[PDB]
Amino acid sequence: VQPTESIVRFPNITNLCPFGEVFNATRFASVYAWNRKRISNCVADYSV
Amino acid sequence: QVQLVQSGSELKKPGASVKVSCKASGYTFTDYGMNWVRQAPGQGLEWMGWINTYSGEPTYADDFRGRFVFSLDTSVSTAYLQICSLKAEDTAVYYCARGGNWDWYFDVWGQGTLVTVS
Amino acid sequence: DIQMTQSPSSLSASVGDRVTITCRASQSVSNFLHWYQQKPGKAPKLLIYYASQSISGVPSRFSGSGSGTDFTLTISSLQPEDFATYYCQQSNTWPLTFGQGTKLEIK
Amino acid sequence: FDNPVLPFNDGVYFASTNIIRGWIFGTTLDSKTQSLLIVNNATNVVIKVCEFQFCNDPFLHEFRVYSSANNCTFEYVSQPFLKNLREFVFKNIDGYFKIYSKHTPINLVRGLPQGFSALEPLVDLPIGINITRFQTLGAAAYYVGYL
Ligand SMILES: *[C@@H]1O[C@H](CO)[C@@H](O[C@@H]2O[C@H](CO)[C@@H](O[C@@H]3O[C@H](CO)[C@@H](O)[C@H](O)[C@@H]3O)[C@H](O)[C@H]2NC(C)=O)[C@H](O)[C@H]1NC(C)=O
Ligand SMILES: *[C@@H]1O[C@H](CO)[C@@H](O)[C@H](O)[C@H]1NC(C)=O
């Protein structure tokens, strides 16, 4: 038997993922001291 | 002696196109960039973008992506900005700023271009 | 996009006292928050760069401190002739936004 | 009693018989390396990865052990849970600091029981700090193992 409709469940998460503090950053780091920032617990937009 | 002299107080129609000047002297002009901020008298400083000394690409800010145009004329030490299609909400001064690519603090120096529109 | 607020809006102080003004951040400006002041009818001048260091050639009656999202400078010896509107400036994320200002006033 | 500093290795098992109030994790400390610190006090546990300076004997007795709180990176506040033995497991894999806990009663004080208790995870701490030495905080006794 075939499925009837598709359901997608994502959480609410009332914040956009802050890629603006890692992409639009005035001081990018160096390669011996590369800045690592974990981004989590949000809804991300990869279309931009 | 390092200083950044400016143009005078401009007064034009809402829709004219005026070009303000920022003449530099004293330092290595190709070394540090030519940042520009705006300040309404009831508000604070707002950065509008900059332009590199060697290529001339006018990279604006995230808000003022439109009618602001930076114009470069090298080997005479000028940092010309031009505003076109002026609006009545742009009653603000336009401060020029020598500002480097790495340190990114200003030491902004402009005597005040009183761009009054009515 | 980065909302840079600072409190109190209008606080008064007297001659020779010690005052503390803050600058509260919404997002992370972890080290890059600079300090300016603006006299009326005057192009501004640096006070504290990189939130701890002081520029050479300023009167050192004040020092800046703080990290994270809370930043301050403390005027250890206040003088009446300033009447300056203190300005915040972050150097971390584009666009470079500023603060509204803490106007210092005499009683 | 007292509490000396211990090597962390690859992960440790902690067990005790409210004398203890928390643990201090780090590598070098004295504000040169960022150190993970846990204090369970006033029914709200606080976890700080502030770059703390340590005393010659850090102890609780306000609070004195977690002073000089500067340039902090991560902060976390949640609610804790209360003859009774409290078991803890601390590990560090893939940047995750995982905490497992289960409190079961006992009827002996000579040694650990021969029974079984499966330790549920309570909270995961996503920092990713190199940790190799640790120190914990009417004398009491406690047991430290190695994973
Ligand atoms: C990093 O900065 C960029 C550059 O500003 C941000 O990208 C988006 O860029 C476009 C133009 O390049 C701008 O869109 C604006 O949208 C409003 C409303 O639609 C419109 O009124 C404006 O005229 C302009 O077209 C804007 O700078 C920005 N879009 C936004 C913020 O929605 C980008 O968002 C920044 N962050 C990241 C994570 O890349
Ligand atoms: C999540 O969002 C939906 C609508 O998109 C809303 O109906 C629901 O109540 C939200 N869940 C919460 C607030 O827990």
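What you see of chain D is 79-95, 99-142, 156-176, 187-241, 261-270, where the numbers are those given in Swiss-Prot.
If you're wondering, the header gives electron microscopy, 3.7 Å.
Any Cβ shown, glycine's included, is placed from N, Cα and C.
These come from Swiss-Prot:
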type    : residues        : note
MUTAGEN : D:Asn121 to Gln : Partial loss of biliverdin affinity
MUTAGEN : D:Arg190 to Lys : Partial loss of biliverdin affinity
MUTAGEN : D:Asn234 to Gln : Increased resistance to neutralizing antibodies
VARIANT : D:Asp80 to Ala  : In strain: Beta/B.1.351
VARIANT : D:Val83 to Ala  : In strain: Omicron/XBB.1.5, Omicron/EG.5.1
VARIANT : D:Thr95 to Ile  : In strain: Iota/B.1.526, Mu/B.1.621, B.1.1.318, Omicron/BA.1
VARIANT : D:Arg102 to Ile : In strain: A23.1
VARIANT : D:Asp138 to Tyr : In strain: Gamma/P.1
VARIANT : D:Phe157 to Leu : In strain: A23.1, Omicron/BA.2.75
VARIANT : D:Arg190 to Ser : In strain: Gamma/P.1
VARIANT : D:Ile210 to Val : In strain: Omicron/BA.2.75
VARIANT : D:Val213 to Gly : In strain: Omicron/BA.2, Omicron/BA.2.12.1, Omicron/BA.2.75, Omicron/BA.4, Omicron/BA.5, Omicron/BQ.1.1
VARIANT : D:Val213 to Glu : In strain: Omicron/XBB.1.5, Omicron/EG.5.1
VARIANT : D:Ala222 to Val : In strain: 20A.EU1
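Ranked by Cα separation from D:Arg102 (variant position), the recorded positions D:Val83, D:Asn121, D:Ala222 are led by D:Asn121. D:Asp80 (variant position) sits 24 Å from D:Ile210 (variant position), taking the Cα positions as reference. Looking only at the variant positions D:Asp80, D:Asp138, the densest Cβ neighbourhood within 10 Å occurs at D:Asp138. If you measure from the Cα atom of D:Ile210 (variant position) to that of D:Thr95 (variant position), you get 9 Å. Cα of D:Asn121 (mutagenesis position) to Cα of D:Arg190 (mutagenesis position): a distance of 14 Å. The Cβ of D:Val83 (variant position) has 13 other Cβ atoms within 10 Å, all protein chains considered. The number of other CB atoms found within 10 A of the CB of D:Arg102 (variant position), across every protein chain shown, is 16. Here the CA atom of D:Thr95 (variant position) lies 17 Å from the CA atom of D:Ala222 (variant position). In space, D:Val83 is the closest of the recorded positions D:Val83, D:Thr95, D:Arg190, D:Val213, D:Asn234 to D:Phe157 (variant position), judged by Cα positions. In space, D:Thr95 is the closest of the recorded positions D:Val83, D:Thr95, D:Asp138, D:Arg190, D:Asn234 to D:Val213 (variant position), judged by Cα positions. A simple way to gauge crowding: the CB of D:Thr95 (variant position) has 16 other CB atoms within 10 angstroms, across all the protein chains here. In this structure, the C-alpha atom of D:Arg190 (mutagenesis position) lies 26 angstrom from that of D:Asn234 (mutagenesis position).
A gap of 23 Å separates the Cα atoms of D:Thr95 (variant position) and D:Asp138 (variant position). According to its DSSP assignment, D:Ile210 (variant position) is coil.
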